[PDB]
Amino acid sequence: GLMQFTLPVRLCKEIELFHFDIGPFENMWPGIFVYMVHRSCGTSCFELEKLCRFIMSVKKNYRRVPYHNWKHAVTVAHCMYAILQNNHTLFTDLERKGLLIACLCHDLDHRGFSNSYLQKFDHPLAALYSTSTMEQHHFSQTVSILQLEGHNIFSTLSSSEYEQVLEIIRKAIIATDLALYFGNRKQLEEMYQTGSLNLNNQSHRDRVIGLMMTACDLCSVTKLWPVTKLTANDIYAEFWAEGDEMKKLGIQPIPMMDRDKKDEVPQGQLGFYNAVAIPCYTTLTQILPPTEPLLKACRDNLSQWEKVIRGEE
Ligand SMILES: Cn1cc(-c2ccccc2)nc1COc1nc2ccccc2nc1Cl
Ligand SMILES: [Mg+2]
Ligand SMILES: [Zn+2]
């Protein structure tokens, strides 16, 4: 009850900033997450023993892949923490509870392969879940862990609060399917500019939480340049392995996944900042003005990729 987590001074200050990097010490990531729940939600939100058992079972169900790993889970939860802390009064008690957990769980048991690769492979998960294949699996793995003995962190909620939080988590996790982001953002763009955006309309909140989820999930583009640039190596290590696996099925992969086309990465990052990241953080900033540092950091990183193309690095 009286047991705070406390971080060293540099981490205590920097964890509050959007561009915080959780560092290379894996054993500190659980404590960093509990710290964020305790400040975001409260020391009362979860029984510490249950929360600790939940976190360690979640960790165990992330795989040793280059990018879609336990570090990504905690990184995406920290971005959500910074959004929630900068928008104190906009979110319900249940939302603060659900969203940090949703972010920690959002890529559970990822294999380092896209929905496309599973469908082309004819993976069993592609027959069980015809759209948002991996994201339905990530939600399925979250419910599994919540149902293990001693892992039910929501046990003090009523039946209908419990149903609501699990529905916040399902929609949050489904929204991390980038195929769904383009339409979600166009609708938010229209709603904001015709003035119809209403945060009391549940279906509107759902859309805004979905964009928050895209923003947290892509947050590697919002770090200081050396973090962004080194994370890009991990992202492409997966893409290129998928490309190899497409070539094994007798399919020329897209260039983004073809390691023979490494030279075109700087131009591919440009397209992604312009087509995905910038539009994402721009619409997020219009809806939630205090998230503007994410858009500013993304813009700085776009400018760094422009310098790479110009051979200035
Ligand atoms: C779109 N695109 C095309 C290329 C390309 C590269 C080499 C050769 C030919 C084409 N690279 C990208 C970059 O793509 C992404 N970067 C991400 C960065 C961070 C977090 C999620 C991301 N998700 C995606 Cl999909
Ligand atoms: Mg994912
Ligand atoms: Zn993710």
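Going by Swiss-Prot, the residues shown for chain A are 724-1036, listed in order.
Looks like X-ray crystallography, 2.0 Å, at least that's what the header says.
Keep in mind that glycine also has a Cβ here, set from the backbone N, Cα and C atoms.
Look at Swiss-Prot and you will find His791, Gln992 tagged as 3',5'-cyclic GMP binding site, backed by experimental evidence. Counting Cβ atoms from all protein chains shown, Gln992 (3',5'-cyclic GMP binding site) has 24 others lying within 10 Å of its own Cβ. When secondary structure is read from DSSP and collapsed to three states, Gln992 (3',5'-cyclic GMP binding site) falls in the helix class.
Remark: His791 (3',5'-cyclic GMP binding site) has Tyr785, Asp830, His833, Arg834, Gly835, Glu961 as non-local neighbours, by Cβ distance under 8 Å and separation of at least 6 in sequence. Swiss-Prot lists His791 with the feature active site, proton donor, giving similarity to another entry as the kind of evidence.
In the three-state DSSP assignment, the secondary structure recorded for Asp830 (mutagenesis position) is coil. Taken from Swiss-Prot, the feature divalent metal cation 1 binding site applies to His795, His829, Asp830, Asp940, supported by experimental evidence.
For the mutagenesis result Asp830 to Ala, the note given in Swiss-Prot is Loss of activity and of zinc binding.
Just so you know, the Cβ of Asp830 (mutagenesis position) picks up 25 other Cβ atoms within 10 Å once every protein chain is counted. Experimental mutagenesis is annotated in Swiss-Prot for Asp830 to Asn, with the remark: Reduces activity 1000-fold.
According to Swiss-Prot, the feature divalent metal cation 2 binding site maps to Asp830.
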- Could you give the Cα-Cα distance between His795 (divalent metal cation 1 binding site) and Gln992 (3',5'-cyclic GMP binding site), in whole Å? 19
- Message: Using DSSP and collapsing to three states, where does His791 (3',5'-cyclic GMP binding site) fall: helix, strand or coil?
- Response: coil
- Message: List the residues in the vicinity of the divalent metal cation 1 site, defined as same-chain residues other than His795, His829, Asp830, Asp940 with C-beta within 8 angstroms of the site's C-beta centre.
- Response: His791, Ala796, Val799, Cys826, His833, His861, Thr899, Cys939
- Query: Here are the binding-site residues: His795, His829. Which has the lowest count of other Cβ atoms within 10 Å?
  - Reply: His795
- Task: Filter the recorded positions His795, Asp830, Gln992 down to those with CB closer than 6 A to an atom of ligand 2; keep them in sequence order.
- Result: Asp830
